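What follows is a short report on a single structure.
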Amino acid sequence: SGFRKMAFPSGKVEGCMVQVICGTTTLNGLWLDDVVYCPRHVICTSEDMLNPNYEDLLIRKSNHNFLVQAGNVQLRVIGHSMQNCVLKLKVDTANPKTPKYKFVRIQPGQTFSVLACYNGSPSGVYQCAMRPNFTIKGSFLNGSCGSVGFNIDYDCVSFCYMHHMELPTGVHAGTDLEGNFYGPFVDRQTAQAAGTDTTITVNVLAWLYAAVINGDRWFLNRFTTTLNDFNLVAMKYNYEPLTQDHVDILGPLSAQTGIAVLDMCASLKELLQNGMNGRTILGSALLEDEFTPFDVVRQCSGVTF
Amino acid sequence: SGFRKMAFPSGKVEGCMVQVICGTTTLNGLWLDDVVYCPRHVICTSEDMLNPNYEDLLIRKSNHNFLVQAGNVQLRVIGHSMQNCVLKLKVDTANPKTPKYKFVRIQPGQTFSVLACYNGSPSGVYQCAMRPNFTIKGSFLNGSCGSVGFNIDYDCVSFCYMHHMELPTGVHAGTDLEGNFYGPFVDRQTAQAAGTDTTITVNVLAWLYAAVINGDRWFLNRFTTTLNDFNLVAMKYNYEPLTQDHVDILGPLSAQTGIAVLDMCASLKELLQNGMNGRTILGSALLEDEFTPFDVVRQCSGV
Ligand SMILES: *C(=N)[C@H](C[C@@H]1CCNC1=O)NC(=O)[C@@H]1[C@@H]2[C@H](CN1C(=O)[C@@H](NC(=O)C(F)(F)F)C(C)(C)C)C2(C)C
Ligand SMILES: *C(=N)[C@H](C[C@@H]1CCNC1=O)NC(=O)[C@@H]1[C@@H]2[C@H](CN1C(=O)[C@@H](NC(=O)C(F)(F)F)C(C)(C)C)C2(C)C
């Protein structure tokens, strides 16, 4: 038993991380097959970033301006392309450690593991969620660009995030692996802000199911409620509305604990109305919302890769 | 910027996880060179665990009783010995993925990454601290035995933990890689007690420095205190006493923020006495204590 914020094993992704140097700039790249993916502002000087013309900057660059190093090895670039906000550099060598992989674009509320990297070396791994405002509450210093987020399906690595920049209040923004930003953000050093963030309700319900499975039950109440009554309250407290699709996703957890989803919604309703009164749930004094219903099932059943 | 509970990359340890089968029982092993390490209760039946005599139970096992699978391929066991609470199985194949490694016994308050495994296959990775009562707060199901905790020093993997059992309160107990338990626990299915846990004060101060570095400053004050003043306060709240050595460990953080270790202690004392007034620090409503002063320096300066 117990319940922890848990990241996927990073081994498969570590084997794809490389260093990309263009000029003075040094950041991280993702080496899959004979293509290396990295953020396109690697071609930028600190002056360029205030308002870059990427198309102009890139055409001026030749293949030999891009240094790709995979540990001790040095990869020879034989092609460079730009797709949205990522540079694609073709290399003379296919990554022999390329795992089974997809490129996916996740919806808000879905979680993933981030492998934080600097100079192409993995530094650490942690778990995060795509916030409803399309930011992620991460941990990134200068030089972390190109660190990627991923999910693992048995042996297939679904890459969903590449890191680019930090927004006001210390939140983070980036792209899918096709270079399209999550949210209304641009890779320019200009005034941007994320927008009001909301709590991921279906994940809070999943986390409450993790608690019950682990013995924390003091919050279960005798009441119940309709889906529309719950959502009326939840939007009052800046919680995302619960949809019928969210109810079905919670089915497995509902059938394990014999607690109807709408019964659990009533417990949550009272938690937002009467506060937690200094009490804790699975050790936390706040309601946790970065566990998906799938995360909870995985951790409580022992799924492996 | 930002601050997260962060684990070491688990790749080097993934290549050392094998499945160990002995009769009906299955659990995880750690394959280093031509040796596999696993908890010794892999030799117990359902009944044996209530009161095992491991010497006698092992005497009735043979090398051919132990089936080690590494991915698909089965390994050949050619020798076995018992070192305290772990079995050491010699195999006919050195692990070609063996990293540079050492075995260490960690102190309370130190942190490490756990690679949680089932049937020799990794399930997930998370960070935890050795509690002062020599338990850890983990996530462990049946079959998780033989999962290991570890730190990475550049390229060397320091193994410090192998998981054995779960205690009544849902916390978890295990051994170092020589098989000596952390704490006063035994590998037997009988009611056991962890004892009173305390807060790792020097880690809480490290977390507060992480907060100040990340712009969350509302808890700072120009108040002061002595180490004896603070420690007299801290013990009332079940906080481990702060030593001068802890003050020396916190030095790099103090110098990076320009806040004396003891000014920060005066802020922690104020926090324990007055609560948080519903405030949060780094988005947390409670004081976090599983970040060491080294962890904070690493994450906030990018090692
Ligand atoms: C990658 N090398 C860094 C990683 C950043 C820096 C600090 N923390 C991180 O995650 N990325 C940047 O330096 C990018 C890079 C130019 C500016 N930038 C920023 O992250 C800046 N942010 C913004 O301009 C804002 F707020 F709009 F996001 C900075 C103020 C330096 C944090 C480019 C191309 C965006
Ligand atoms: C080995 N894979 C399991 C892992 C446990 C089971 C649930 N979570 C875990 O971390 N470990 C065991 O089953 C060990 C094994 C016999 C009993 N045991 C326990 O963990 C038991 N605990 C205790 O008896 C107590 F209270 F002392 F901790 C159990 C009640 C099954 C949790 C042996 C040899 C210790």
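Going by Swiss-Prot, the residues shown for chain B are 3264-3566, listed in order.
Per the header: X-ray crystallography, 2.3 Å.
Yeah, the Cβs are placed from backbone N, Cα and C, and that goes for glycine too.
Quick look at what Swiss-Prot lists:
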type: ACT_SITE; residues: B:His3304; note: active site, for 3CL-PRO activity
type: VARIANT; residues: B:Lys3353 to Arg; note: In strain: Beta/B.1.351
type: VARIANT; residues: B:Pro3395 to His; note: In strain: Omicron/BA.1, Omicron/BA.2, Omicron/BA.2.12.1, Omicron/BA.2.75, Omicron/BA.4, Omicron/BA.5, Omicron/BQ.1.1, Omicron/XBB.1.5, Omicron/EG.5.1
type: ACT_SITE; residues: B:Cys3408; note: active site, for 3CL-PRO activity
type: VARIANT; residues: B:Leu3468 to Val; note: In strain: Zeta/P.2
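Annotated features, which come from Swiss-Prot, shown on the structure.
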residue   : record                            : contacts (Cβ under 8 Å, 6+ apart)
B:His3304 : active site, for 3CL-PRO activity : B:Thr3288, B:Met3312, B:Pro3315, B:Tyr3317, B:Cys3408, B:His3427, B:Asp3450
B:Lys3353 : variant position                  : B:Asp3297, B:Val3298, B:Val3340, B:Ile3341, B:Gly3342, B:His3343
B:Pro3395 : variant position                  : B:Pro3371, B:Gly3372, B:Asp3460, B:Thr3461, B:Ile3463, B:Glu3503
B:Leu3468 : variant position                  : B:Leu3505, B:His3509, B:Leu3513, B:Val3524, B:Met3527, B:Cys3528, B:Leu3531, B:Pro3556
Cβ neighbours of B:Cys3408 (active site, for 3CL-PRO activity) where a neighbour is any other Cβ within 10 Å
25
The correct three-state DSSP answer for B:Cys3408 (active site, for 3CL-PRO activity) is coil
Listed in sequence order, the recorded positions from B:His3304, B:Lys3353, B:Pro3395, B:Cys3408, B:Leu3468 whose CB sits under 6 Å from ligand 2 are B:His3304, B:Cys3408
In the three-state scheme derived from DSSP, which category covers B:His3304 (active site, for 3CL-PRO activity)?
helix
